[PDB]
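Student: So that we are looking at the same thing, I have put the structure below in structure tokens.
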Amino acid sequence: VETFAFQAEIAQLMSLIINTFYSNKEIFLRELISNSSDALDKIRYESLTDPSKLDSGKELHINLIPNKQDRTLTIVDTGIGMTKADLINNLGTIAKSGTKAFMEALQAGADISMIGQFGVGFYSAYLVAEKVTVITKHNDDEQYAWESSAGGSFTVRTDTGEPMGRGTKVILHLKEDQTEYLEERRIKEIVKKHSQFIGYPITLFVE
Ligand SMILES: Oc1cc2n[nH]c(Cc3ccccc3)c2cc1-c1ccnn1-c1ccccc1
């Protein structure tokens, strides 16, 4: 298991998200669904030139899986997936400029709901989750598990769990007072309100 420090601006953004009083927490789901949608567009675009890139799965979809026993909400996609490099430094480097602009916007009167306009919408997961686990599998690499409970660090390990073929799975270990995002009616309401025009099927699993 490898442990990494977040870049200073990312650690600062995650602390802001965890510490700021902000009741409109539900926007985390739109951000994660939007990220899943972008990765599905990426594999779809790549498959047009190289059809063999879909040999690890033709179906392009998003699954929302609540689990009251484990207190988790899992967002699963069959998108392009991430390499070890994407998890360790590639996406964290791009996120530095977006974090800075978002921080400036907040100081100028913007609110946490506009986070996605800065390409750092993923971190809104920490409005509701005490820990986030990300399992991913790209065609050119092995299966990896990224994990963080904030606090300035994240881990990356080769995933020994069940192979997922291709795509990304975001496991939100919810805070004790945020279990409403495990309720079927609540997830349905949020999906209809913020993610109604996503170009991929979104299946809300039931328990
Ligand atoms: O399909 C995903 C779902 C995601 N949800 N949230 C995260 C963010 C993230 C990154 C690193 C480590 C941890 C989280 C996603 C990332 C991916 C994904 C897979 C491949 N490209 N791509 C991606 C999508 C949008 C922006 C950047 C990359």
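Sequence positions for chain A are given in Swiss-Prot numbering; the residues included correspond to 17-223, in order.
Header entry for method reads X-ray crystallography, 1.9 Å.
Using N, Cα and C of the backbone, Cβ positions are placed for all residues, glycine too.
Among the mutagenesis results in Swiss-Prot, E47 to A has the note: Strong ATP-binding. Strong interaction with HSF1, HIF1A, ERBB2, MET, KEAP1 and RHOBTB2. No effect on interaction with TSC1. The residue drawn here is the original one. Among the mutagenesis entries in Swiss-Prot is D93 to A, noted as: Impaired ATP-binding. Strong interaction with HIF1A, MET, KEAP1 and RHOBTB2. Loss of interaction with HSF1 and ERBB2. Los of interaction with TSC1. As a published mutagenesis entry, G97 to D appears in Swiss-Prot alongside the note: Abolishes ATPase activity.
Context for these features, please: burial, neighbours, distances.
Tutor: Counting every protein chain shown, the number of other Cβ atoms lying within 10 Å of the Cβ of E47 (mutagenesis position) is 22.
DSSP assigns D93 (mutagenesis position) to a strand in the three-state reduction.
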